[PDB]
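Comments concern the structure below.
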Amino acid sequence: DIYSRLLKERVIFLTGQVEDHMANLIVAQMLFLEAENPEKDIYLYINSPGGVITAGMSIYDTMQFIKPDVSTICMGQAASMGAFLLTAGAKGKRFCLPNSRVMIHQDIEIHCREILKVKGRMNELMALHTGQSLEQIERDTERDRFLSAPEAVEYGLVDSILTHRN
Amino acid sequence: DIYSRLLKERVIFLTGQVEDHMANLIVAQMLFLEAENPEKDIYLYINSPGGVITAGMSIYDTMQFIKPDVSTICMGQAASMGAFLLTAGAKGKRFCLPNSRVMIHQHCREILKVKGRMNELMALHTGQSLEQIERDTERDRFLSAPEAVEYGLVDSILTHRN
Amino acid sequence: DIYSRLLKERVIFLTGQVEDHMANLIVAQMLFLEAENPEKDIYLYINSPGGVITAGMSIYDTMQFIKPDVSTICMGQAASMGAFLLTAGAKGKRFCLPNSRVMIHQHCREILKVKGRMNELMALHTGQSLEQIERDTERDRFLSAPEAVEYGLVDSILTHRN
Amino acid sequence: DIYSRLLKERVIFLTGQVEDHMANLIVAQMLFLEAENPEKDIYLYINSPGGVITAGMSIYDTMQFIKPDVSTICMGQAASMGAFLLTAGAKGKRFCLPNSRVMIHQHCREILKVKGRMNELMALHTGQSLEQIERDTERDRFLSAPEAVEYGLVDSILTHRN
Amino acid sequence: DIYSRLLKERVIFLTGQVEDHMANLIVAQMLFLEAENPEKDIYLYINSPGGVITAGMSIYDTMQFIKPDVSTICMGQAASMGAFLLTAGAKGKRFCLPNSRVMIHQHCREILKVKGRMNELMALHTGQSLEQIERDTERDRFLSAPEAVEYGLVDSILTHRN
Amino acid sequence: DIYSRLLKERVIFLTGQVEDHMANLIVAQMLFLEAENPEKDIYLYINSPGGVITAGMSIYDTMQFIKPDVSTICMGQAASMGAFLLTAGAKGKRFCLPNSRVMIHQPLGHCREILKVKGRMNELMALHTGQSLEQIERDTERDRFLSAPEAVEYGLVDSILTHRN
Amino acid sequence: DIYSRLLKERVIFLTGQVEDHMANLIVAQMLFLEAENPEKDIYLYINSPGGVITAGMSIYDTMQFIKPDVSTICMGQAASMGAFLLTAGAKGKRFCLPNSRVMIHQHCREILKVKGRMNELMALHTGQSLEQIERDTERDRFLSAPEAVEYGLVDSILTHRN
Amino acid sequence: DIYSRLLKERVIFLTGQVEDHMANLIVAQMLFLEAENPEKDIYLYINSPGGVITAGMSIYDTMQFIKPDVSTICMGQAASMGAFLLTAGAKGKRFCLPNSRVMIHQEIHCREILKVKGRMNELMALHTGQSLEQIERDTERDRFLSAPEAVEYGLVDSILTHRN
Amino acid sequence: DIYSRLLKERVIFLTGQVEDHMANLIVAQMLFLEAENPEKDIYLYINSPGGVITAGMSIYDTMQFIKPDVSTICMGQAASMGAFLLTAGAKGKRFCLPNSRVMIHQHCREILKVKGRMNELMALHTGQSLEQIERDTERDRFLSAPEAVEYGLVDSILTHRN
Amino acid sequence: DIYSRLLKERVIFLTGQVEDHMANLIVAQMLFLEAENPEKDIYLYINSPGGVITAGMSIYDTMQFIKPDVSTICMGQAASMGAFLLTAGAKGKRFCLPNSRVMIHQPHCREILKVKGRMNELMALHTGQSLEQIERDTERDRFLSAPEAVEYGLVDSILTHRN
Amino acid sequence: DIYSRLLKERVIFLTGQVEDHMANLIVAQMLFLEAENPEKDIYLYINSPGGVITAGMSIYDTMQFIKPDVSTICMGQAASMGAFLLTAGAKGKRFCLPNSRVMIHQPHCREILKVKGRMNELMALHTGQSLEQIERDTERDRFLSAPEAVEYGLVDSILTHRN
Amino acid sequence: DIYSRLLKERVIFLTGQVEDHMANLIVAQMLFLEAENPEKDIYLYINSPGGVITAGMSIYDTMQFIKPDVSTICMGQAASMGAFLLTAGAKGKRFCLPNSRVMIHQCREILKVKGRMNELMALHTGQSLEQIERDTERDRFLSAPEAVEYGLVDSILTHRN
Ligand SMILES: [Ca+2]
Ligand SMILES: [Ca+2]
Ligand SMILES: [Ca+2]
Ligand SMILES: [Ca+2]
Ligand SMILES: [Ca+2]
Ligand SMILES: [Ca+2]
Ligand SMILES: [Ca+2]
């Protein structure tokens, strides 16, 4: 199994729709690697169109909680909940491969109330990670747009562009 | 296997719809762990929207019965039965991650009795009065990690680990 | 594998709807454990809402035949055929967990035969009258953990592990 | 896999529909068991609603060919081909568990010829007459565990272990 | 598993309907047994109702090609292509079990062409006349174990191991 | 696994209808056998009714590229893409089991691109069978089976595998 | 597993539809081989009708990013994304087997943006003008192996292991 | 249409499972006959296992509401809502065919579910002549009445032997 | 519509599986034929394997209640309920066409009650005993049109409009 | 055709799920009856568990538009939109039969609040209830017997028997 | 047939998903009523969530072509293609029932942008708004109430009661 | 029925896929109208994305065959076969509605048939056989006037006057 062998090189993959089980499988992997060695870096390859907020947040909170710095490489695309986790990687360790696309955007009374709290919480965290203002993120997260690798770096969404192994 | 390897540090996951067989899987692990070492603590991660009530109660009863303290870290969400089992954790060893979400939610003779019995246990674990639980479960309640501590659903929040 | 590794502490799980496939998988585990050590007690966890009468009766008959006592622990629920098998465990070793719940009910002529025998068989196991069984199974009587001990359907409630 | 370990106890299962592929797996095991030890009895557990005759006849004729006496133990039910395979067990070693059902019931000229061939073998294994079997099998024949011993389909009720 | 050990006794099964993928698995087995010991015989049990003329004739030509004799033993039924491949076995080493049926039974340009080829090979193996082979191909014909010996499909019936 | 054992005897099996995945597997085994011993022959048994062109054409091109001679033994049937790959075997090492059944007239895959491919097939087949283009084109379009000895005559295969020695 | 074995030779396969997970499997294989020996060439056999742009642009970006040159052979066919990744291989080291097919054919504002970037890369690797690619990708353009070499999609035909 | 013709004989059929659309027809038919002659009796031929309660009550109330007395005639069976609407027939005009049989059974949600259950017993008892509590435990047990029994249960009046 | 003007000739057809909604159509036809003229005989042609009991029973009771006699005619087949309904006609006006199959066959307390009832109603109409009606329904019985007249099932055969 | 004949006495039936094509049929009937007689009352019998809001609101507005008063009668049940169209009848001409069940409960976030809010106003406007009573009743389900319905102000009066 | 009797009062219904065959049925009745009397008004009731372009465009072009002025009335909802046809009615004669609901969210990118630009041109044209405005407002998600439809100029006026 | 009543106005409709059975109904109509009055014209409203060739050609040949002039009118769209028939109407009387879309785009025996239709299409549109062989290869969308300049259609119907 390749995925197991690449785990020995502390590399984890995030592929496809984010839902409970693949998230739990990522959280499992992160906690495992930390256990093996809490000092070295985890490498998370993100290629996801997005998915369930509740699922993706478990992955986020694991990245922050564990002592290892998690490094997020975006290959292919990082849209919405994907983008969110890509930008949530250890500071100075977030990358795009050159041709990858990042994108942002995602009874009655009691539930509308809750999505609005959640939405505000996302924006607050995402501004904090990209270095943008809370206000700027609000405008841009409504804008159903795609950033290129360079633009994601200009936007503070990732740090630099992976281009060639040195 | 990553999950079986994670069982060598006494960590069990409860993920997704709480259903009869995934419930059984959890009970099998807890028993197994207890058998390896009935002293050391178990850590049960909970990311579930809820599920079948009899299936949930089997998870519950095993946690109380088995000798080890079962710690309950909630990640993502613990709604309905998820919340129940989260609050079911060893007193002092129940945690939310920061951006976790928790929710209070959910033959007539039997179901009315079943509900009442939950409401009681619910109060017991949170430390809120029967009446307090009784109003919130009826009318869908959401709780963030700080609120989850406030309510008594969990003890503290996990943020980082040094 | 966690079910197999529990099997070598003589633990067996009966879960979900009873039916031939799951049934003669339990019957195969019992015969297995007997062969290893015909003296040591087998432990059978029961969380089923009932099932196929054939399938269940195969487990009933297997529990009796084998030398080892089959202690039966109810968790979550034990409805009709599941209640039958719970009660059909080793007299003296029929446990409940506190928040479980037991419950009973269920060529036409010869269906009434099978009905009659079940009634008889459960009276033999509970300690009750064939009249009371015939009364309480006509209407679907729900039983709490303590109420189950009162009815002789189970022996004592497992609460904590000493 | 529990079942292949029980093959070390010379136990072979016969569950579910009697069709060609499963029937072959029975044969293969019996033929394998003979290889290991030609003297020691084989134990064919039979919980089957019956199926294809030809599939059943492979199992039947293999039983008679190998050296080991094949002891048929019935459980749950043994209908049509199931019954037939059960009654086909070694004379003196055909058993039943207390609550097991047993049943006997069921391109043209050959149909009436296979029918008769079955009846002859039925009567020759039960101790009955092919006059008696013909008249008696024709419909809805649910012989209970005792009825089956006093029809001569099996030899005794297995209740408990030696 | 079971089949890969019966292969250490040079024993192969032809189970169910004949088609390319099962046929190909059998040709792999025969080739393998030849590779291990070209001298010792192979043993091919057949319970087939028939199948693809293509798939069968690949089994046929491997049997005829590989050094070892392929003794055919029949159980249950050998209909059409199975009947064919039962007769295709080594002269002298073709066997029936007592209650095993056989059935000799089965763009014109070629279908007739290959038909004649079957009938010719059929008569070459059974020692029958090409017209009686034609009578039984065209109009269906069943043969019980002893009839198959008399008709010439197989050499003898197997009764017991000795 | 029986098929993995027979790989130590450098025997690959082309069973059923030819498509990308089964074909990739066959290619994978050819390259693998070449890896382990590039001189010793490889034995492709074919029982196939045909299939996709590009699936088969990777099996074909692999056969021609690798150092080993790929003997094709045919059993059961080789129809269309089956027949093609049968005839594609190393020369002098292409066989028929006596009651095998070779056949030609429709492979499997914008009309002028199809006619170009169809022409390429007919050419390669002609080259392998030693026939003219003329003939291949006439007879492919004709709906009839070939027996083992007829495929020998036509130059599809070289001889009949008969009995082992 | 045969694909494991060829990975010791640094051979990877890209068969069928280009899709997020199968693609992750290729990225994963390429990284593994990089780890093992960053100098020695990787060989990527392609037989695909194309697929998803994100899936393929992860295989593309890696091919460029990892140290070793990813030589690419095309067998059978490489259509749309297949062709693109085929022409993305190391300069000097892109091949077609003799009888293969290469083929180049294809919110909505960003769809045109992606298509443009795509065409620009296609031109860069083929040594062709952007506007030429823009016509060939639009009107479905088939290419024989010699036509793929002339077009500059691949470098040479790969006829025999010289 | 055969049913159309039998309608100007003032005959309507309640057949199969009781649900909104067929019940809506039965009500439309009864509303229609009232329009014709408000005094002449309607004859409702019942033959049904039962169905939805909301559906059944739309029939029941249209029977009680319209001027005409609705005569009822069980044929084959009248189970559950079939048993209910059969006994709802105009006092003194409820019938069974000799070999026809009758049978009677079938959180804030619970509150209302028990209300209905309570009401249906009160209407049953009221129409059957039995006490409210007689009906109560006699629906929990599933009850299979013969035609003569249906009269002894006070559910129907008499049996139908032949025409006059 | 054929059946409309053929109902002007007072002919009804009972064809197929006798269910509620087709039974209701027959009842309507009868009541309708009565209001037209309550003394001329209605003619019911039965070609049915039978079906639901409650359906057939309403058809039965109507025939009796309505004044005009319901002369039955068996064409094709009258089996189970169709067979029953056939014998239900006016004693003196029940017919079988020369070539017609009549066969006799067919909440447990009630099934045994209603099965009893069927029998005695069949018995009273036929002139047979309760014993013989019970005897012939358990296993098969195919009465030919002559045998049916002999059985007291119908009155006489209709060979010709003479 | 029974329903056509009943239409001659200005009787129209609302039955089952409220959706486009069944509602469109009801509006076509209501417009027809206006075209025949602009003055005389129309009687809409209701037996519906609810359905699509858009569909119900085309019934709602047709009832208010056409000159004829549309008298609503309730048979069986009137839940969600059912209860809404039931209250929409002519002030004074809204009935339940004695055993009519009436249920009051709720069937692009803030969008729906705006629709929800408007419905409540109409409800409180037809029932004479407080806006907050309609708000509270339609956030937890609410059951009404025929008498309860009358004192809620949902319908006007019960229909016992004929005249 | 209630719709056929309604047709004899020059009333047509456009209900549900707009697709080729039901749109043909509408185009059929329009030509028919033009043949019946070319000078007198036709009335189209719209309760559609939208649907296919080509199908919706045949109705549109038929409306503009026939000599009768087509009066559009919105009952229930008119979203996207429905709203497009709603606003396409003869100027003056376009209506919304009070609680009706109008929406204008987006109904080969080479061609699909050409079609989109055309749609917005025609929309702006029929509304009296700028192309630039219609371009921005169709961009994202909001329903319009009957009055908001009148102010934006989708529709000319709310139908009150039968005057 | 609406369509029988419009049939009095010698109006026929082509809607949806052009398969065998709908095509028959159209040929059955066109024949009926000719029987009713052979001089007076037939107005065929096309709104179709194309379909079966044998079906389309039965409509096409009936049109040419019968004495009434068949004025084709496009509404919505006329793609491939739909287009084919649109431009197969009586010359002079082939129309588009303002917002119509025409499209033209679709073994040894196939290439024959392809030519045969390219010939008739070229013969009906005016422009050369080769010019058509190019434009049917490309995913073509002609608007109303674009269609006119191409000669698929003769003018745009704007208003009844
Ligand atoms: Ca590189
Ligand atoms: Ca070059
Ligand atoms: Ca208020
Ligand atoms: Ca209030
Ligand atoms: Ca105009
Ligand atoms: Ca005007
Ligand atoms: Ca705006």
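Heads up, chain F uses Swiss-Prot numbers, so what you see runs 32-140, 152-207.
Positions of Cβ are set from backbone N, Cα and C atoms, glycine also.
According to Swiss-Prot, the mutagenesis experiment F:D32 to A carries this note: No ClpA-ClpP or ClpX-ClpP complex forms. According to Swiss-Prot, the mutagenesis experiment F:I33 to A carries this note: No ClpA-ClpP or ClpX-ClpP complex forms. While the structure shown retains the original residue, Swiss-Prot records the mutagenesis experiment F:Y34 to A with this note: No ClpA-ClpP or ClpX-ClpP complex forms. Marked as active site, nucleophile by Swiss-Prot on the basis of a curator's inference: F:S111. In Swiss-Prot, the entry for mutagenesis F:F126 to A states: Little ClpA-ClpP or ClpX-ClpP complex forms. The structure shown retains the original residue. As annotated by Swiss-Prot, active site applies to F:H136, F:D185. Experimental mutagenesis at this site is recorded by Swiss-Prot as F:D185 to A, annotated: Loss of protease activity, forms ClpA-ClpP complex.
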Find the one among the recorded positions F:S111, F:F126, F:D185 whose C-alpha lies closest to that of F:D32 (mutagenesis position). F:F126
Recorded positions F:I33, F:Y34, F:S111, F:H136: which sit with Cβ under 8 Å of a chain E Cβ? F:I33, F:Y34
Can you tell me which of these recorded positions sit near ligand 2, meaning the Cβ is under 6 Å from at least one of its atoms: F:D32, F:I33, F:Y34, F:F126, F:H136, F:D185? none
Given a 10 Å Cβ-Cβ cut-off, pick out the one of the mutagenesis positions F:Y34, F:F126 that has the most other Cβ atoms nearby. F:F126
According to DSSP, does F:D32 (mutagenesis position) sit in a helix, a strand, or coil? coil
Count the Cβ atoms, other than its own, that fall within 10 Å of the Cβ of F:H136 (active site), considering every protein chain shown. 14
If one measures from the C-alpha of F:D185 (mutagenesis position) to the C-alpha of F:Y34 (mutagenesis position), what distance in angstrom results, rounded to a whole number? 34
Cα separation, the residue listed as 'active site, nucleophile' to F:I33 (mutagenesis position) (Å, whole number): 28
Pairwise CA distance, F:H136 (active site) versus F:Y34 (mutagenesis position), rounded so that it is a whole Å: 31
Might you list, by sequence position, any residue in that chain lying six or more from the residue listed as 'active site, nucleophile' with a Cβ less than 8 Å away from its Cβ? F:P80, F:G81, F:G82, F:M134, F:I135, F:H136, F:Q137, F:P138, F:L139
Where among the mutagenesis positions F:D32, F:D185 do you find the Cβ with the fewest other Cβ atoms within 10 Å? F:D32
Could you check what DSSP calls F:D185 (mutagenesis position) once collapsed to helix, strand or coil? coil
Measuring Cα to Cα, tell me the gap between F:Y34 (mutagenesis position) and F:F126 (mutagenesis position) in whole angstrom. 21
Specify the count of other C-beta atoms within 10 Å of the C-beta of F:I33 (mutagenesis position). 18
